[PDB]
Amino acid sequence: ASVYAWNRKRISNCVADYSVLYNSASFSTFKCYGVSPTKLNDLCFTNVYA
Amino acid sequence: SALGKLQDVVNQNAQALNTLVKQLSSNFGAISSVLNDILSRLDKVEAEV
């Protein structure tokens, strides 16, 4: 979407490696807040929204 | 109610311990009151603060 009208995707009932993401040279920025980017593989969440 | 001196000495020590325990629920400006949250969420370089 255009940024005035951003999509939200519910992510649920699934497993996620984040190292495939944070190891990639593609990301010109990858901030995390209240969690470490490296630590995401050691945690669970009720849902995630992208 | 005549033994209020002794019962108050028991009450003041109980209230001092119960206050000391309830202060473990306080954040003090950290991300959580529970130390196993901080150590399970953050890298050591971040968690140390």
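Heads up, chain A uses Swiss-Prot numbers, so what you see runs 348-397.
Heads up, header says this was done by electron microscopy, 3.3 Å.
Backbone N, Cα and C define each Cβ position, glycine as well.
Secondary structure at A:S371 (variant position), as computed by DSSP, is coil. In Swiss-Prot, a natural variant is listed as A:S371 to F, annotated with the note In strain: Omicron/BA.2, Omicron/BA.2.12.1, Omicron/BA.2.75, Omicron/BA.4, Omicron/BA.5, Omicron/BQ.1.1, Omicron/XBB.1.5, Omicron/EG.5.1.
A:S373 to P appears in Swiss-Prot as a known natural variant, with the remark: In strain: Omicron/BA.1, Omicron/BA.2, Omicron/BA.2.12.1, Omicron/BA.2.75, Omicron/BA.4, Omicron/BA.5, Omicron/BQ.1.1, Omicron/XBB.1.5, Omicron/EG.5.1.
Around the Cβ of A:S375 (variant position), the number of neighbouring Cβ atoms within 10 Å comes to 5. According to Swiss-Prot, the natural variant A:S375 to F carries the following note: In strain: Omicron/BA.1, Omicron/BA.2, Omicron/BA.2.12.1, Omicron/BA.2.75, Omicron/BA.4, Omicron/BA.5, Omicron/BQ.1.1, Omicron/XBB.1.5, Omicron/EG.5.1.
Using a 10 Å radius centred on the Cβ of A:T376 (variant position) and all shown protein chains, the other Cβ atoms total 4. Quoted from Swiss-Prot, the note attached to the natural variant A:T376 to A states: In strain: Omicron/BA.2, Omicron/BA.2.12.1, Omicron/BA.4, Omicron/BA.5, Omicron/BQ.1.1, Omicron/XBB.1.5, Omicron/EG.5.1.
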